[PDB]
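Enquirer: Quick one: the structure is below, questions incoming.
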Amino acid sequence: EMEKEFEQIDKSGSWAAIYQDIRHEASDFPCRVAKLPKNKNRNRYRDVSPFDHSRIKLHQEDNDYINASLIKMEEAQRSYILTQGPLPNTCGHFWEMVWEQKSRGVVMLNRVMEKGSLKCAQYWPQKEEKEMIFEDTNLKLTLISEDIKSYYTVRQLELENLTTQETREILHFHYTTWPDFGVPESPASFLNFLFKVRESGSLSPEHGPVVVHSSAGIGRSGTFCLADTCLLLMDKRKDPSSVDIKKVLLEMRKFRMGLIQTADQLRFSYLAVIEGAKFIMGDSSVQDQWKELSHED
Ligand SMILES: O=P(O)(O)Oc1ccc(Cc2ccc(OP(=O)(O)O)cc2)cc1
Ligand SMILES: [Mg+2]
């Protein structure tokens, strides 16, 4: 049971060892397509690639590769597409993926610039009057409105398939204060953000998989997805004790390598799930408390 176990691990100071054991048992599948010479420029990081079995294929006969993986959680009945922050040359592919997979929301857990370095391209419009056209994939993207809060911003975007003139509203959830290889300010800030995404319907089964990304699409992204899935699992059963956090992470790791990058992010996942369990188990008022504690204004 996660809380009891959280106590034992904490008291022993064994987060490093527990996290290392997870890395040790994690799946290892080939990424042949990711490593093809022609795809060199489609990967942000040499050491972070999508397994061939779970990679998202772009619908085109030219080059269908994009550094993105489909994390299909069978038991939880939820899927996510984890991807790297798009590069200057892969922005069109990114939106093509969003279009083809029928995603309703895009969760960004990083900033364009971190530690003096460009960790992701500016793939969405920053101003209403300056829309973006991706010539290669024939898509148009316009900023419709944005709600800026202290540590996150929600944007309403309009994605248009110029070939068919069909349009869709895409919701962009941008967490701007989560340091790479770091953790959110508090479980409250994280849960407040997660519940905003949930609240929007973006994580609902009637839509394609929500797209979740960070710079590499594995650390902060893995943390986000792990907490959400564990919460959904205990929600289905209304039984927090049926959830084995580590087992869940290993299951996700069958779909994309390196999910959750540090022992502290793992520890933070436990905290988020234990705190979130309060809402799942009947205390709906806790949601407004996270909102207050997050100081989003
Ligand atoms: O670049 P460094 O900071 O020097 O060390 C890293 C090396 C590789 C990664 C990605 C990565 C890490 C682990 C991984 O899977 P696993 O070995 O835990 O199974 C898959 C990708 C992240 C950090
Ligand atoms: Mg203006």
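Numbering, chain A: per Swiss-Prot, residues 2-298 in sequence.
Any Cβ shown, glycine's included, is placed from N, Cα and C.
Below are the features listed in Swiss-Prot for this protein:
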MUTAGEN   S50 to A or D  No phosphorylation
MUTAGEN   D181 to A  Substrate-trapping mutant
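Can you tell me where each of these features sits in this structure?
Expert: Within the same chain, residues at least six positions away from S50 (mutagenesis position) with a Cβ under 8 Å of its Cβ are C32, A35, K36, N44, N68, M258.
Secondary structure at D181 (mutagenesis position), as computed by DSSP, is coil. Within 10 Å of the Cβ of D181 (mutagenesis position) there are 18 other Cβ atoms, across all protein chains.
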